[PDB]
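The block underneath contains the structure these notes are about, expressed in structure tokens.
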Amino acid sequence: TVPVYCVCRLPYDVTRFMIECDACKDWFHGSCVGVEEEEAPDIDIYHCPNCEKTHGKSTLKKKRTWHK
Amino acid sequence: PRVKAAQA
Ligand SMILES: [Zn+2]
Ligand SMILES: [Zn+2]
């Protein structure tokens, strides 16, 4: 056996974006849990779908300008 | 969060 990850329990494939849940510290493919790689810089706290129930929804944090 | 970027 080898290290496996995510809800799909697969070995690490370097061609796939992955994100680590801040609550359980496990790794998930963005495509398996609905997170796109381009969205990750805006995530302040990521909770996977399981951990959302015990720890609450993920939090986004980003900068914004409004007048222009 | 920690991430692993998609590679080629
Ligand atoms: Zn997966
Ligand atoms: Zn989790």
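For chain A, we keep the numbers from Swiss-Prot: what you see runs 3-70, in order.
Just so it is clear, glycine is given a Cβ too, placed from its N, Cα and C backbone atoms.
The C-beta environment of A:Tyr7 (mutagenesis position), restricted to residues of the same chain at least 6 apart in sequence and closer than 8 Å, consists of A:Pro13, A:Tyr14, A:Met20, A:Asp28, A:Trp29, A:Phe30, A:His31. Under mutagenesis, Swiss-Prot gives A:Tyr7 to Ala with this note: Abolishes binding to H3K4me2 and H3K4me3.
In the three-state DSSP classification, A:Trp29 (mutagenesis position) falls within a strand. One entry in Swiss-Prot concerns the mutagenesis experiment A:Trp29 to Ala. Its note says: Abolishes binding to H3K4me2 and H3K4me3.
Neighbour count (other Cβ atoms within 10 Å of the Cβ, all protein chains): 18 for A:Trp29 (mutagenesis position).
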